[PDB]
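K.L.:
Below you'll find the structure I mean.
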Protein chains: 2
Amino acid sequence: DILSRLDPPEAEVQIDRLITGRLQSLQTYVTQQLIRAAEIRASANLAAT
Amino acid sequence: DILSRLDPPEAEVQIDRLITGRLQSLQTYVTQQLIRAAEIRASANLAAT
């Protein structure tokens, strides 16, 4: 709908905002999965011992 | 190249787009190093034991 109702020069501006938000969300997700996996690893290490 | 084919009022807008990206990339580098150092630290703590 963003494009469907506009030219390229005018749509690229909005699509870059959408891209910025959606990339920020994915970085937040991946950083928290990295922090949460290091906590699961310390627990599996205790289980092995 | 932005300081050679743009006047100062137009080169600010183009320099800020680079500043934002490079800051993002540097800060991603610094987060992943904290997460990798916290893992090297536990290995060295096991080696000391």
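By Swiss-Prot numbering, chain A shows 979-1027, in order.
For this deposited structure, the header notes the method as electron microscopy, 3.5 Å.
Quick reminder: no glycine exception, Cβ is built from N, Cα and C everywhere.
Pasting the feature list from Swiss-Prot:
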- A:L981 to F: In strain: Omicron/BA.1 (VARIANT)
- A:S982 to A: In strain: Alpha/B.1.1.7 (VARIANT)
- A:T1027 to I: In strain: Gamma/P.1 (VARIANT)
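Thinking about packing and proximity, how do these listed features fit into the structure?
P.N.:
Within the same chain, the residues at least 6 positions away from A:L981 (variant position) whose Cβ sits under 8 Å from its Cβ are A:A989, A:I993, listed in sequence order.
For A:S982 (variant position), no same-chain residue lying six or more positions away in sequence has a CB closer than 8 A to its CB.
Under DSSP, A:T1027 (variant position) is assigned to coil, being neither helix nor strand in the three-state scheme. The number of other Cβ atoms within 10 Å of the Cβ belonging to A:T1027 (variant position), over all protein chains shown, comes to 5.
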